[PDB]
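One structure below.
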Amino acid sequence: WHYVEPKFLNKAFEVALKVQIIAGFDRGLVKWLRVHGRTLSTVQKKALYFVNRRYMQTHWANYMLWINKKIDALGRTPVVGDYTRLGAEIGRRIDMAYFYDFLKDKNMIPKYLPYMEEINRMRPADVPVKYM
């Protein structure tokens, strides 16, 4: 009986979060690009899609603190729908347009590099997140 390392969050729960967060961030980017799309190059716009994913990745630890505080407080068994909802909440409440405006105005939109293209091509479900 070979040991299995447990995941620190159920895969389906993680995927629900990442799919809803990235979907929400991307939707706000699309709305923002209604104005700024024509003022940015394709590689700048793709870099902003990558910024969404990297933002999720670096805020993941804080999100897990927030998520687990609410899940811990549930007087019942958690289910995937709880995480879909929490993920959708993060996805809509973060007004990423503030950040897009900052990066554009200060000329800090990342150079679009191969690793970013790698991250952008991934399914949101597969975007790597770190717990420990």
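We number chain A the way Swiss-Prot does; in order, the residues shown are 21-152.
Structure method, as recorded: X-ray crystallography, 1.7 Å.
Any Cβ shown, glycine's included, is placed from N, Cα and C.
Looking at Swiss-Prot, the entry for mutagenesis of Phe119 to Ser says: Impaired VERL binding. Under its mutagenesis annotations, Swiss-Prot gives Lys150 to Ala the following note: No effect on VERL binding. Impairs VERL binding; when associated with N-151. Swiss-Prot documents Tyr151 to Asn as a published mutagenesis change and attaches the note Impairs VERL binding; when associated with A-150.
The CA atom of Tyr151 (mutagenesis position) is located 25 Å away from the CA atom of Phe119 (mutagenesis position). Remark: of the mutagenesis positions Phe119, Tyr151, the most isolated position is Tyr151 (fewest other Cβ atoms within 10 Å of its Cβ).
Geometry remark: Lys150 (mutagenesis position) versus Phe119 (mutagenesis position), CA distance 23 Å. Reduced to three states, the DSSP call for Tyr151 (mutagenesis position) is coil.
All protein chains included, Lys150 (mutagenesis position) registers 9 other Cβ atoms within 10 Å of its own Cβ.
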